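S.K.: Submitted below is the structure of interest, expressed as structure tokens.
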Amino acid sequence: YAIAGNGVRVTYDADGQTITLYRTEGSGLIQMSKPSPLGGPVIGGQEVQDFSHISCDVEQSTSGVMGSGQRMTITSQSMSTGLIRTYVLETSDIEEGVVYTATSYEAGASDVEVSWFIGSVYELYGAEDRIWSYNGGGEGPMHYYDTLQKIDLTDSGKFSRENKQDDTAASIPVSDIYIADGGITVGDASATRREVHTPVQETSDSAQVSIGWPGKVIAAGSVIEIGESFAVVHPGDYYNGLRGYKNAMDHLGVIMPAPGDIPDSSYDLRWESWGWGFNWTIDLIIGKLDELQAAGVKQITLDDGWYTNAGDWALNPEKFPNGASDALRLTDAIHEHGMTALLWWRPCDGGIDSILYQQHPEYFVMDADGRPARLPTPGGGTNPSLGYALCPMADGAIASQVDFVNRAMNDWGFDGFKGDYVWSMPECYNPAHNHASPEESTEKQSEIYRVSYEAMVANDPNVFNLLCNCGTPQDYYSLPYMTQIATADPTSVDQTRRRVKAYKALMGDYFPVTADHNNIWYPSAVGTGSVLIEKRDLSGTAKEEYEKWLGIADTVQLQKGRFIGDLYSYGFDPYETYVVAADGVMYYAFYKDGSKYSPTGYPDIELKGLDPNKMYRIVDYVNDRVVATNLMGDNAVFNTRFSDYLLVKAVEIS
Ligand SMILES: N[C@H]1[C@@H](Oc2ccc([N+](=O)[O-])cc2)O[C@H](CO)[C@H](O)[C@@H]1O
Ligand SMILES: [Cl-]
Ligand SMILES: [Co+2]
Ligand SMILES: [Mn+2]
Ligand SMILES: [Zn+2]
């Protein structure tokens, strides 16, 4: 029993009750997965494994979620529970590497109580000493837990992570595991946010990636659908898997912005006031504008500390003693230096001591005990700066967000927004909201982001919009409404660079990403094809260093180039490597300063993706020196010494 799709083969063994995944390479298949068991319900703390094969049906010419392709339908039965399971797999003639899966269960004579449903599990075939993993969960830890994680098979430890999306976790419902020969991505196939896990677990000699959803009581003689997923077999690293997921999710209407519609100002070099913390003033910001303009900056953020309270989002009298005319004086001055102006806010937060909470508590989320619910930190808990959550289904809550947008753009003259410092959305029990279930608030969080953005666009189609779920992967269902992504308070060069690759995969190769400004890492920002940003008030040699790198970034402009993620594999090619094509020229960046993956010794550098018949001169564009005078495209290999980074371009020579 087998079905085929572009780039993928799926086989079922009825004796085994197992599934094996294959990927096409050249003229032959490569086996991506070990034979893997079908996902089952969990009852009384145990997954049910009494299921027996009933039938397998294969259709060769059919049309499914992804359009025309193939389908395999497997029916199984459990005598102890009375459950009949229907497991459907679909492939696509067009979409590369992708398998769609859906599961339903039918109960017999008695009700079945299920705590959790496991959808699909794939254990990787052919692993040796290490497996690399992409982990999209929103449960934290914040900031200091890497999104990309090495699973070492030679050590004492056993890697295990749930990768949650729930009332305390709002990130990306995807996980990937990969080796030199490639990997398997699993992601939630839903147009809207729902509770799901994508666990990654080390096994005895490998690792497995899976997906699962919350249980329910299944009534006697009833049929219910429990969950649907996308799997992607791929060569290379997590970029290829995540790109597959992006392509799949288009079919469900989750479509990221096309290059032609992204505004010019969302590719601009930016300086933010956060360097001064809460002690910025209008005149301090204005005083920097001449030097910022001359050095090449084209965008300014007014960061945190401008407002009275969240929800109200009114001007703080100490910062704006003359009211709205002071805000206009700031944005006018920014505009006079040829720049756009952005404003910091925290969407979903209606404050605690706000006028909004005092006058309209009915707009807010209510907990099970009848108290106002605080916005959660990742994994649960709260933060003193986080206020009460606005309910996304209360019309007045949404209106408060829209009114803020209209005031900031039309009364104060701002050109865009930096959303920040917010994560998931608590469950709502307010009976006056008439919720279908308490999770409905969590599910509909992204409506705040959508309605806000639509209001922004109506004022100015070139408006800038960003959201930072700081220290975690960004809320996936916010992404359609963005013009730029930040790597989100990265705590290392490893974090910022690898996340650039992940976001490019999910959003498109021309989608704007910034490496952020938590630490000074100008070479990381340029070489990844990211937008270089800064927040500090600099002097002396550090000022010279910022000017230098503004000049380089403004010369090569790799933030506007086509990111290329399919040539090198993070953790398997000799160096951590990034590639961008700009104005018909290939730019490469090699790094050694990331402690998570860095070679012993001094391996040769290989330039991939050049024309085999052409000859190239290799130039270090930072230092303006030739590192290799003439390389053929089919054998572009050289050795050069560098301590942290090497940024080069391949110049065609006649
Ligand atoms: N990433 C944001 C963000 O950074 C933080 C700071 C603290 C916390 N926190 O205490 O969870 C989270 C994100 O807010 C800061 C302002 O308060 C700045 O605007 C940064 O650029
Ligand atoms: Cl990371
Ligand atoms: Co942030
Ligand atoms: Mn281990
Ligand atoms: Zn509500």
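Here chain A follows Swiss-Prot, giving residues 44-697 in order.
Per the header: X-ray crystallography, 2.3 Å.
Cβ from N, Cα, C; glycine included.
Straight from Swiss-Prot, here's the annotation block:
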- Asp463: active site, nucleophile (ACT_SITE)
- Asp532: active site (ACT_SITE)
- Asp463 to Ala, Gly or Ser: Loss of activity (MUTAGEN)
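Help me understand the surroundings of these features in the structure.
M.R.: DSSP assigns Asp463 (mutagenesis position) to a strand segment in the three-state reduction.
A sphere of 10 angstroms centred on the C-beta of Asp532 (active site) encloses 20 other C-beta atoms.
Contacts of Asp463 (mutagenesis position) defined by a Cβ separation under 8 A and a same-chain sequence distance of 6+ are given as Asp347, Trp387, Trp388, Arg389, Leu510, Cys511, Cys513, in order along the sequence.
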